[PDB]
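Working notes for the structure below.
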Number of protein chains: 2
Amino acid sequence: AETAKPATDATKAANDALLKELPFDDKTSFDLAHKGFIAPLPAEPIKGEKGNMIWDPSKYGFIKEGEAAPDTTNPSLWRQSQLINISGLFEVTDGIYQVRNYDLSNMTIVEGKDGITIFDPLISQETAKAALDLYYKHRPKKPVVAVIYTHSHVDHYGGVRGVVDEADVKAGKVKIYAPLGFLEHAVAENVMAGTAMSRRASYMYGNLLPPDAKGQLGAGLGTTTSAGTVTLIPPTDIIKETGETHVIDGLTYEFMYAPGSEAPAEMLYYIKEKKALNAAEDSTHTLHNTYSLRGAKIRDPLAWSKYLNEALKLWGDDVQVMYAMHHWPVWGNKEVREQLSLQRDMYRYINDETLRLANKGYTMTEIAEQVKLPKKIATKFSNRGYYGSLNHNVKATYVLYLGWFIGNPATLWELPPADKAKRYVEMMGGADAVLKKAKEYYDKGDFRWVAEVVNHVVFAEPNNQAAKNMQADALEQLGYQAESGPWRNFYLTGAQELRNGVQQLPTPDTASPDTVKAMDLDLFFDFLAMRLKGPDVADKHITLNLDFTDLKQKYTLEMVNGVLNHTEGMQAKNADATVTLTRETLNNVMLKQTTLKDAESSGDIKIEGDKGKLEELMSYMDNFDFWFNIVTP
Amino acid sequence: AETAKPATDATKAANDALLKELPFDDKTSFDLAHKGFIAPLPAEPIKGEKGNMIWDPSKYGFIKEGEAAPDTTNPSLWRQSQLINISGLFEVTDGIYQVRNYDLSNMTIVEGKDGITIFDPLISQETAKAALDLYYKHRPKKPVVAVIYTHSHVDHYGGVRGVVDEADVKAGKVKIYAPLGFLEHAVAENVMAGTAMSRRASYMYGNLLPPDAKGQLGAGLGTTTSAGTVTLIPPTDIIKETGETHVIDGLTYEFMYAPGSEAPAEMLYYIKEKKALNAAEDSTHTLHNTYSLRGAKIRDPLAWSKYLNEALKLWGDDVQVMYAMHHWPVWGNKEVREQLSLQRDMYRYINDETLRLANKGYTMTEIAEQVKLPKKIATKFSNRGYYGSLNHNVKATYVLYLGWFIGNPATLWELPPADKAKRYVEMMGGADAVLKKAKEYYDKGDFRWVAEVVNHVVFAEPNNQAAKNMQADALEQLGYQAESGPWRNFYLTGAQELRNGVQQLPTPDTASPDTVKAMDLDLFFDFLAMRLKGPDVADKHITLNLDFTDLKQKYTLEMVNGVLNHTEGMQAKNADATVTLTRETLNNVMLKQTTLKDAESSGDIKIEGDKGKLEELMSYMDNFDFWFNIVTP
Ligand SMILES: [Mg+2]
Ligand SMILES: [Mg+2]
Ligand SMILES: [Zn+2]
Ligand SMILES: [Zn+2]
C-alpha cells in the first residue's frame, strides 16, 4: 500500500509564493494569542467513564511555535495551526476569562456581582467541567449564576451539565439565556441528514488522519472536537431582538439578535461596564464558512456582513476589547473597529461580486475562479481562509441565489458519476492511456485537472489500484497546498482511503439523551419518515393512532404510497391499531434503553387492534452504514 | 444555419414507452377543464401602443384537442398542452369564476355581499383588464372591493392596475391582502439577480422559439407569459398566521400561511360559506418546481407536503371544490381529498427518499437517477412533471440539505468549464475525434452523453460550427423527449442558439416604476452595492451622508475595499459630501426619467461638500447586457 509522497516542485512554488504575498514578518497574532495567559491546561488526557478518549491536549504537539513550516504544509495554515494550539486559561479583561483549546470552541467566564456567568460550555460535559475546574483553580470559587448559549451549534452548549446542575435551573437559581430559535435549531441539527453529515465530517475534521506534517494539522477554527458526553438544558430566557438589555449578575448586557449568520440562531452582546464585545462566531480570526463542506444549509453572506456593520453602529465608538467563542481577543478601539470593518467588507464582497458576475452571465465555478478579495482584506491573517475558503463560499453564494443548475442545458440531465466515467475513459483510449496522459499533467503541476480526470478511471474501475494511487497523489499535493484546514483534511483523507480502503469502524455516537428528549414529536416523526424504505412498501397501507397519555396529545401516522405522514390532533376512524404510551416510554425505545417488543410486553405500550402493525411499520425502517464510500463508487 | 431534425428512432421509442405507463384512455382532465364554461376569450390579440404583441390567443392554435401527438413531442406533454389551451371565462362554483389562459396564471373573481374580490390579477395590466371586462360582460357590474395576491411571483400581482385604481386603495375603498413577506420577496425577485433570472427565463418559457411541433408547446403550468405592462400596488393587509380569519365582502376566509413552498411568501385559503379551497400554486395539475430552472432559491418539499397535509386536516372533511391560480378545478369531496393526498405524498416522497439515499452515501445526480414516484402517484396526469421535473427537484433537495459539494474531494476545486473543456478534448484526441466518437453514441440514442461530451468541444472551440451543430442535434432530441415544458424549452432554445447564434431583441432598460417605488432603501442600496465594480475601486474611499427629507431618515453610504456599505440612522464626520433629497427624486434617477447632473442642477438634489463624489460613485456602477451566452462561453 502506497504512502504519503514528498511535496512536488509545483507544490513548493505555490506555497513559497504565499510568503511574498502575506506579511509573515508580522507576529501580532502571536502577541494577541499569548496576552493575558494565566495557566496551562492539565497535561493528562481526559478519558470517559468507559475508557474512551475525550480530549488529548498533546494531539498536535508536533506543531511548535518558532518551528518552520514543513514543505508539505501551506505556510499560512502552519502559522494558524501554531496559533490555535496556544492553550490554557486567559484573562481577556478585568473580570472576563476564557479557557482556550480545551475543545474546538472557547469557554468564557464573566465575573459579576455575586458569582460567575458561563458562555458556551464546549462540546462535552467532561471538557466543560475540566475548563471550569481550571478557572476555579486560579480565580475565586463563586457560584455559577447564569449560562449563555451564543448560538445553536453543539460546541456552544454541549458541555452545559459540566458547569451547572439542572436542579438549580428548575429552582430558578440559574437562568440560561439563548437567542430566539436556539432550541428548535440545536435539536434538529444533524437529525435528518445526520449520517451523510457525520461521515463527511470525518473527512472535514481529519479524524481519520495521523497528526503529522503529511497528515492533519487542525481545523483552522480550532484544533479538533472533543468526544465526550453531549448534554443540553433548554434555555429559560430567550433573546428576541437587537437592542434588548438585561442585567445579569450586576452587569449590563446589550444584545444583537443575529439569525441566519454562521448559525440559524445566533446573538452577539456587549457588556457596557467592561466595554467588551462578544462577537459570538460571526467575527473570528479566519474567513468562516458561508457553506460548510460537512454539508449544511447555505448561509447568507450579506446578512452576515450587515450584522457586523450593525455591531459597528451600536458599539464601534465605545468598544475597548472584542473576544469571540473561537480564537483569541482583539484589544483597542481602533483594532476592534478594523477587524469588524474588514470582515464586514469581506462578507459583503463575497455577496455582491458573486451577484454582479452572475448577472453578467458567469456560472458557479467561473465566478469562484474570478472573485479575489481586495489586498487590504486579503493580506491580514485574520481574514485568510483557514476554516472557510473563498472559493467554496463563492460557489455556495451562486447556489444561494440561483440554485444548482448553471443554465446550460448540456448540464441539465447528465449521467451519474459511474456512468459518465465509463464513457470518458472509453473516449480517452482506456484506463492505461488515461493514466499515462494524466501523468504529464501531474508533472506540470496541474493537480486540479489530474484529480478530476483520474477520478473517472476510479469510478469506472474501482479495483484499479494504479488509478487510485495516482488520484491519491494528486489529492495529496492539493492537500499540501491547502490553506483551509477542512480543505487539507478532505484532500488528505481522500488520498488515504484511496490508498488503503475505508477503515471499518464503529458508527460513532448518534443522539444524546438530552437531545432526543428535547426533540419535538413533529421532528421525531419526520425522522422516522426519512428512514422508511419507500420503494419496498409503496403498495402497502398502515394507519396508526397514537395517544400520548402524559402529554394528552394524539397523532395519526399514515404509511401510504411509500411515505409516512403524520398529523397532530387527529385520530383515524379506520386505524389498523391504536397505540397508547407516554412520551418517556417513546424516548426509552429510541434511546435503545428498552426494545419495542419489551415495551409492548410490559404494557408500557398498549395496543388496541392489530397487535402486529407497529412492529410491521418499524420493520420497514432503514439502517445506515456510517462508513459509506466517498472516493470510490 | 442548420434547422430542426426529425425524431430519431431512440426518441420515438422513449416517447412510445410512456404510452404503456400512463392511462391515455382516461379523459377526466378534459371533462374538468371544460366544466363550467361561460364564454370564450376575445379572438383579437392584445397589442401595445407600438403594436407590440402583449397576448396572442391563437399562439398555440396548432395544438388541437383530439389531435394525435406529433412524433417530435412527448405524448404526455402534448396532452397537457391541449389542456392548458382550454381558455375562457368559467364558473367554479356559485359566486366563484375564473378566466383561464389569458395569461400564464388564472384570474379569479369572487362575488360577495356588495362587490367582487379579485385574486391574482395576471402578469400584465392589459390582460387583467381584458379578463375583468370579459367577466363583466357575463356577470353583474359590481365594484371591486378587494384584491388578494396569493403569493410573491409576478403572475399573481402584475396586472393589478388593470383591475383597480390605486386612488381607491388610498381612499380605503379597496383593500389588498397578501401573505407576510410578500412585498419584500416580490421586489427582491425582480431586482437582485434580475439579469441572470430574466435571461434564463428566456430559455425557460420558450419565448425565443417558434410555436410548432419542433418548437415550443407551452410551459405545462400555462401557455406562456404575457408581454404587457407590469404593475404593483403594495398590499394594505397582511396575513401572518394559519389560524387567521377575515370576513371579506360578507364571506369568511380562513387562511393558511405557507412560506417556503411554491414561493417564499404564499398563502392558501378556504371560503367557509362556499366550501371552496384556493390551493394557490401549491396544488395544481402538475408536479411543480421545488427548484426553478429559471434560477431561484431552492424550496423545501417537506414544508410543502406538510402544508398540503394541514389543508387536509383543516378543511378535508368539509371541502366541496378546490381551485387554484393555474389550471382547472377539482369537484367533489372525495376527489379534492385525493388530489391533496397524492400531492402531499409526492412532495414528502421527494424529501424523504432524497434524504434516505443521501444517508446511504448516494450523491446528487445518483439520487436523482434512482428516485421514482410510486405507481399510485405517478399514473395520475395531475402529478406528472409538466412544469417541475422529478429529476431536477430531487437534485435540488440534495443541495437544500447538503449544499453543492458532493463530498468527493476530486470535485472540490475543479477547473471552470472552458478550461476543463480544452483538457478533455485534448485527451480524447482532438475535436474531430470527439465528434466522430460522439456520433456513435448519438446513433445508439445516448443523447445525455452526447450533450455532455460535445459541450466540451463547444467550450474549447466556440467557433467550431460542426461541434455546435452536433450539440444542437443532441439537445434537440432530448427536447423532443421532455415531459416538462421548461425542460423542452431549455433544450430547444439551446439548440436554436447553437445553430444560429444569440438573436438580440429589445428588453427593458430599468426595473418598472412600480417595482422601484416599492423597493425599500435597504434593498435600493444593496442593489447599488451589487452593481459596484469592486476590483476597479479597491483602493478608493467615498463616504456620503444622505438625508431623506420626505422620510425623516439619514443614511451613510461608504464605498471602501471594493464594497458599498450602508447604515441607517448615522452620519459620518468627515464625509466627502452630504446629499439631501427625497425618495421620489432618487427613484427618478434610477428609472432614468431624470439625470443625476440635472437633478443636482435643478436643486432637487442638494449637496454640501464635494458635489462630484456622488457622480463618481455612480460612474463605478456596472451595467448588464441581457443577452449573455449560455450554450457557448
Ligand atoms: Mg457511491
Ligand atoms: Mg460564459
Ligand atoms: Zn463554534
Ligand atoms: Zn404562478
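Following Swiss-Prot, chain B shows residues 42-674, kept in their order.
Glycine is no exception: its Cβ is also placed from the backbone N, Cα and C atoms.
Taken from Swiss-Prot as is:
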type: BINDING; residues: B:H192, B:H194, B:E303, B:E322; note: Zn(2+) 1 binding site
type: BINDING; residues: B:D196, B:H197, B:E322, B:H367; note: Zn(2+) 2 binding site
type: MUTAGEN; residues: B:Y246 to A or S; note: Loss of activity
type: MUTAGEN; residues: B:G263 to A or F; note: Loss of activity
type: BINDING; residues: B:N330, B:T331, B:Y332, B:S333, B:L334, B:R335, B:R340, B:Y428; note: sulfate binding site
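When the recorded positions B:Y246, B:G263, B:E303, B:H367 are ranked by how far their Cα is from the Cα of B:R335 (sulfate binding site), B:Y246 comes first. Report note: the Zn(2+) 1 site is defined by B:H192, B:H194, B:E303, B:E322, and the residues of the same chain whose CB lies within 8 Å of the CB centroid of those residues, excluding them, are B:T191, B:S193, B:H197, B:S302, B:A304, B:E307, B:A321, B:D323, B:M366.
The recorded positions listed here (B:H192, B:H194, B:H197, B:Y246, B:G263, B:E303) include B:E303 as those with a Cα within 10 A of the Cα of B:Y332 (sulfate binding site). Using a Cβ-Cβ cut-off of under 8 Å to chain A, the recorded positions B:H192, B:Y246, B:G263, B:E303, B:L334, B:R340 reduce to B:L334. Residue density at B:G263 (mutagenesis position): 25 other Cβ atoms are found within 10 A of its Cβ, drawing on all protein chains shown. A sphere of 10 angstroms centred on the C-beta of B:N330 (sulfate binding site) encloses 24 other C-beta atoms. Within the same chain, residues at least 6 positions away in sequence whose Cβ sits under 8 Å from that of B:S333 (sulfate binding site) are B:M245, B:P527. In sequence order, B:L145, B:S146, B:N147, B:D161, B:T191, B:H192, B:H194, B:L262, B:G263, B:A321, B:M366 are the same-chain residues whose CB sits within 8 A of the CB centroid of B:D196, B:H197, B:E322, B:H367, the residues recorded for Zn(2+) 2 being left out. Listed in sequence order, the recorded positions near B:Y428 (sulfate binding site) (C-alpha within 10 Å of its C-alpha) are B:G263, out of B:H197, B:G263, B:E303. Residues near B:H194 (Zn(2+) 1 binding site) in space but far in sequence (CB under 8 A, at least 6 apart, same chain), listed by position: B:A227, B:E230, B:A304, B:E322. A 10 Å radius around the C-alpha of B:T331 (sulfate binding site) takes in these recorded positions out of B:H197, B:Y246, B:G263, B:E303, B:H367, in sequence order: B:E303. Under 6 Å, Cβ to nearest atom of ligand 4: this is the test, and of the binding-site residues B:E322, B:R335, B:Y428 it is passed by B:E322. B:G263 (mutagenesis position) sits 7 Å from B:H367 (Zn(2+) 2 binding site), taking the Cα positions as reference.
Only B:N330, B:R340, from the recorded positions B:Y246, B:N330, B:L334, B:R340, B:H367, place their Cα within 10 Å of the Cα belonging to B:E303 (Zn(2+) 1 binding site).
Reported as a whole number, the C-alpha separation between B:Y246 (mutagenesis position) and B:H367 (Zn(2+) 2 binding site) equals 15 Å. A Cα-Cα distance of 19 Å separates B:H192 (Zn(2+) 1 binding site) from B:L334 (sulfate binding site). Within its own chain, B:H367 (Zn(2+) 2 binding site) has B:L145, B:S146, B:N147, B:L262, B:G263, B:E322, B:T325 as residues 6 or more apart in sequence whose C-beta sits under 8 angstroms from its own. Rounded to a whole number, the distance between the Cα atoms of B:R340 (sulfate binding site) and B:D196 (Zn(2+) 2 binding site) is 19 Å. Around the Cβ of B:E322 (Zn(2+) 1 binding site), the number of neighbouring Cβ atoms within 10 Å comes to 26.
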